[PDB]
Structure formats: structure tokens, C-alpha cells
Amino acid sequence: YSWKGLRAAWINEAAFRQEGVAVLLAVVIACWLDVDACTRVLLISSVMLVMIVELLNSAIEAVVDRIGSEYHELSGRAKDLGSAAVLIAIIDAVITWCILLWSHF
Amino acid sequence: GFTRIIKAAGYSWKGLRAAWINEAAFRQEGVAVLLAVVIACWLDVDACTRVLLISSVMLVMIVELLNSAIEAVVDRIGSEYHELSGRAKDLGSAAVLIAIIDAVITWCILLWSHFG
Amino acid sequence: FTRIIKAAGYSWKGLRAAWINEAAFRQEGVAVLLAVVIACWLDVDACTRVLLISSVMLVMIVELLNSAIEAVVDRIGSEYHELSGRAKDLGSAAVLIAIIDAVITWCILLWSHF
Ligand SMILES: Nc1ncnc2c1ncn2[C@@H]1O[C@H](COP(=O)(O)OP(=O)(O)CP(=O)(O)O)[C@@H](O)[C@H]1O
Ligand SMILES: CCCCCCCC/C=C\CCCCCCCC(=O)OC[C@H](O)CO
Ligand SMILES: CCCCCCCC/C=C\CCCCCCCC(=O)OC[C@H](O)CO
Ligand SMILES: CCCCCCCC/C=C\CCCCCCCC(=O)OC[C@H](O)CO
Ligand SMILES: CCCCCCCC/C=C\CCCCCCCC(=O)OC[C@H](O)CO
Ligand SMILES: CCCCCCCC/C=C\CCCCCCCC(=O)OC[C@H](O)CO
Ligand SMILES: CCCCCCCC/C=C\CCCCCCCC(=O)OC[C@H](O)CO
Ligand SMILES: [Cl-]
Ligand code: NA
Ligand code: NA
Ligand code: NA
Ligand SMILES: [Zn+2]
Ligand SMILES: [Zn+2]
């Protein structure tokens, strides 16, 4: 499952690796900045949220491919919707980091 | 290959229109969400509070999009197969509810502490 | 308002379904109750209290989405007779990251308070 899924996500999905690095960067940076606990949490969790949604998107993509590689309007709808969910998470992470850092750095 | 980043962006945007055009729940929650975001940007609150007000509400949109994706998959199954238990869609609806409840709690707790 | 009652009944049906079939959801249900009580019984500020609860609530949300994905796979698995696991693996991975995130949240916040 989880550890197995993470391994699959890392090797197979390139977007996931970039997020993994981003999580590592977020944690290191959040710990290096002189900020309060809530801020430190918000900096890390927001980026981890992107990874969570990305994994779910990858899961949906796996189901759709399993149904069929062939082209349908509901197959690509699902993948688009999943892709859209990741975007909002990223938008959320950008807004979060902006608001917090605009005050400190 | 920065070119692909644009490929992925077009996807998400296509998904957004699809959620908007096809899902009514997405249209109504989006209005409440976008309204909430605007208010959160204009309140006299600290950064952490402003972030919590926005993120809790945007999470509702994230979960809804994931719910819509799951519904799309189910509908894809339903076009080939005849019998739909509805269980997958029920769970997706449950996920959105918990997200909305969470957003209500977040806004209640935060607004009650500063303005209380 | 008619659809809202219908959408709520769906959600409630999904919540009840999750409770009976998945033991992990019952544990998370317990954890949410504990998180709220603990956050409300500690003398902490609003932002930390929101984060203590929301981090745990996120785990329940991801689990519900994961269970939905599992249900779809099973419906397909009943038709094609296929036992590939990536959809279920990835869904479980998403829940793990949510749990790890919640642990970090509780650690960082409580280490700062105490
Ligand atoms: N079976 C299918 N039927 C219809 N459209 C499909 C499809 N498979 C893919 N598409 C379309 O192509 C896009 C890319 O497919 P897919 O979602 O699998 O991308 P991907 O895994 O390469 C990138 P990412 O993981 O970042 O989302 C989808 O967003 C959708 O618009
Ligand atoms: C104001 C500055 C704030 C900076 C900090 C904000 C938080 C980090 C943002 C996103 C995490 C993930 C990064 C983007 C993930 C890759 C994008 C993607 O999915 O692209 C398609 C794929 O890469 C095909 O190659
Ligand atoms: C104060 C308010 C400031 C607000 C500022 C907000 C500006 C937009 C921010 C980030 C966009 C980053 C680029 C978009 C990310 C790539 C597209 C995407 O979502 O790709 C997912 C991909 O398919 C993988 O699954
Ligand atoms: C202590 C007093 C404090 C009071 C402050 C409370 C403010 C709640 C704020 C945001 C919730 C946002 C929820 C966004 C999603 C809900 C959408 C929804 O359910 O909409 C109803 C539907 O449209 C009908 O037809
Ligand atoms: C201050 C800024 C306020 C901004 C405006 C906020 C207005 C709405 C508030 C609460 C509505 C709560 C609604 C709760 C009903 C949920 C129904 C449900 O379970 O829906 C499942 C979902 O629709 C499946 O997609
Ligand atoms: C500060 C205010 C805090 C407010 C409190 C936080 C609310 C958390 C939300 C949902 C929990 C739902 C738990 C799952 C319930 C499922 C239904 C159930 O128990 O079903 C069993 C059934 O009886 C078998 O026959
Ligand atoms: C400070 C310790 C106080 C003692 C009591 C703590 C309980 C409060 C809940 C969560 C804490 C953070 C844990 C992070 C994950 C929470 C959800 C979780 O682990 O749920 C069970 C899981 O699904 C596997 O079955
Ligand atoms: Cl059980
Ligand atoms: Na159609
Ligand atoms: Na729907
Ligand atoms: Na299960
Ligand atoms: Zn993919
Ligand atoms: Zn995709």
C-alpha cells in the first residue's frame, strides 16, 4: 500500500518527485526561518497537501487506464478534474507562502 | 522541458470548466468559497488566521474536484456496466461534507476568538 | 433546498457505510473526537486549535476519498477479474502522507506550547 504506492509514485510520476523535493525544501526552509509554530506548520502542511492531492490524482488516473486506454469523454473528464484539483492545491500553497512571507521576509 | 508544465496547466483549466459546466455542487460551493476568500483578504486579522480562513475554504473546492473526478469514473463504468451501487459516490459526498464542516468550524473558532 | 437534503443523505449514507466496513475510519472517527476534546481542553490560541483539529480532519477526508477509489476498483475487479494494486496503493499513500502531516502538526504546535 502506502509505502508501495509512494515508491510507485516516485519512480513513475515526475511531478511527484518535484513535489517531494518541494516538501523537503519547505520543511528545511520553514525550520530555518524565525517563525512561530502555526506559521511553520502552515508552510509545511500546505506543500504536503499538494503531494496528497497529487497521489489521489495518480490513483484516479490508474483506475481510468485500467478501465481502458481507449478514448472516452468521461475517461478524460476524470483525469482533467483530478488535474484541476492539484492546481487548486498548488494555488493554495502559493497564496499561503505569500501571505506568511510578505510579513516576515 | 518547461513546455509540459503548460500541457498540465491546460488540463487543469479544462477540468475546471468541466466541473463548472457539469457539476452544480461545484458552482454553488465555488460561489460561497470565492466569497469567503474575498472577505478573508479584507479582514483585520494576522497572517496565520488569514491563511487558515482561506485554505479551509479552498480545501472544499479541492475535495469537490476530487469528488467530481470519482463521479466521472463511476459514470464511465456505468456506460459499460448496468448496475451501480452508488457507494463510491456516497463516500465522495461524505468527503465533501467533512471538508465543509471543517471550514465552518475553522471560521467559527477563528472569528469568535479575535472578534469575541 | 430539496437537493441539499438529498446531497446530505448521500453524505450520511457514505459516512455510515465507511464506519461499518472500514475499521481505520472508526479509529479516525475516534481520533477526531479526541483531537477536538484535547484542543478544547488545552489552553491554546485559536490558530493552533484550528490546526490541531483540521490536521486530523484531513486524514478522515483523504480516507473517505480513498475508500471511494477502493469501491470503484472493486466494481471493476468484479467485472474484469484483475488484481493490480496501484490505484489502491496510491490512495493508501495519500492517507499516509496526511497522517504524517498531522503528526508533524501536533508535534510542532505542542512542542511550542509546552
Ligand atoms: N483515456 C483518455 N480519454 C480521454 N482523454 C484522455 C485519456 N487519457 C488522457 N486523456 C487526456 O490527456 C490528459 C493527460 O492524460 P493523463 O491525465 O493520464 O496525464 P499524465 O499522467 O501524463 C500528467 P499528470 O500526472 O501530471 O496529470 C488528460 O488530462 C486528458 O485531458
Ligand atoms: C511565492 C512563492 C512560493 C513558493 C512555494 C510554494 C509551494 C510549492 C508549490 C508547489 C509544490 C509542487 C511544485 C510544482 C509541481 C510540479 C508542477 C507539475 O505538476 O508540473 C507537471 C509535471 O511537472 C510535468 O513535468
Ligand atoms: C496574494 C495572492 C497571490 C496569488 C498568486 C497565484 C498565482 C498562481 C500561482 C501558481 C501557479 C503555478 C503554475 C501552475 C501549476 C501547473 C499546473 C497544474 O496544476 O498542474 C498539475 C499537474 O497536472 C500535475 O498533476
Ligand atoms: C461564531 C460565528 C461565526 C460565523 C461565521 C461562519 C462562516 C462560515 C464560513 C465559511 C464556510 C464556507 C463553506 C463553503 C462551502 C459551502 C457551500 C454550500 O453548501 O452552499 C449551500 C448551497 O449552495 C445551498 O444551495
Ligand atoms: C462569511 C463568509 C460566508 C460565505 C458564504 C457561506 C454560506 C454558506 C455557509 C454554510 C453552508 C453549509 C452547508 C452544509 C450542507 C452540506 C451538504 C452536503 O453534504 O453536500 C454534499 C456535497 O454537496 C456533495 O458534492
Ligand atoms: C469545535 C466543534 C467540534 C465539532 C465536532 C467535530 C465534528 C467532526 C465531523 C464528523 C465526525 C463523523 C464521525 C462518523 C459518524 C458515522 C455515523 C455512525 O456512527 O454510524 C454508526 C451506525 O450507528 C452503525 O449502525
Ligand atoms: C499529544 C497526544 C495526545 C494523546 C491522544 C492523541 C489523539 C489525537 C489525534 C491525533 C493526533 C495526531 C495523530 C496524527 C494522525 C491522526 C489520525 C490517525 O492516526 O488515525 C488513525 C489512523 O487512521 C490509523 O488507524
Ligand atoms: Cl471493519
Ligand atoms: Na457525456
Ligand atoms: Na455529482
Ligand atoms: Na477499505
Ligand atoms: Zn499521471
Ligand atoms: Zn492526469
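By Swiss-Prot numbering, chain B shows 7-122, in order.
Cβ coordinates come from backbone N, Cα and C, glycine included.
Noted in Swiss-Prot for the protein shown:
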ACT_SITE  B:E70  active site, proton acceptor
BINDING   B:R10, B:14-19, B:23-26, B:31-35, B:48-51, B:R56, B:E70, B:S99, B:113-118  substrate binding site
BINDING   B:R10, B:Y17, B:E29, B:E77, B:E86, B:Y87, B:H88, B:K95, B:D96  ATP binding site
BINDING   B:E29, B:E77  divalent metal cation binding site
MUTAGEN   B:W19 to L  60% of wild-type activity. 41% of wild-type activity; when associated with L-26
MUTAGEN   B:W26 to L  23% of wild-type activity. 41% of wild-type activity; when associated with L-19
MUTAGEN   B:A31 to L  93% decrease in activity
MUTAGEN   B:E70 to C  50% of wild-type specific activity
MUTAGEN   B:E70 to A, D or Q  Loss of activity
MUTAGEN   B:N73 to A, Q or D  Loss of activity
MUTAGEN   B:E77 to L  51% of wild-type specific activity
MUTAGEN   B:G84 to P  Loss of activity
MUTAGEN   B:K95 to L  54% of wild-type specific activity
MUTAGEN   B:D96 to E  76% decrease in activity
MUTAGEN   B:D96 to N  27% of wild-type specific activity. Inactivates wild-type subunits. Almost no change in activity
Q) How long is the line from the C-alpha of B:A31 (mutagenesis position) to the C-alpha of B:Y17 (substrate binding site), rounded to the nearest angstrom? A) 21
Q) Which of these recorded positions (B:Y17, B:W19, B:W26, B:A31, B:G84, B:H88) have a C-beta closer than 6 Å to some atom of ligand 5? A) B:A31
Q | Listed recorded positions (B:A24, B:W48, B:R56, B:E70), ranked by Cβ neighbours within 10 Å, top entry | A | B:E70
Q. Reported as an integer number of Å, what is the Cα distance between B:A24 (substrate binding site) and B:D96 (mutagenesis position)?
A. 21
Q.
What does the structure give for the C-alpha distance between B:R56 (substrate binding site) and B:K95 (mutagenesis position)? Integer Å is fine.
A. 32
Q: Please name the residue among the binding-site residues B:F32, B:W118 whose C-beta has the most neighbouring C-beta atoms within 10 angstroms.
A: B:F32
Q) Are there recorded positions in B:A31, B:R56, B:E70, B:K95, B:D96 whose CB lies under 8 Å from a CB of chain C, and which ones? A) B:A31, B:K95, B:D96
Q: May I ask for the distance between B:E70 (mutagenesis position) and B:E86 (ATP binding site), taken between their Cα atoms and rounded to an integer number of Å?
A: 25
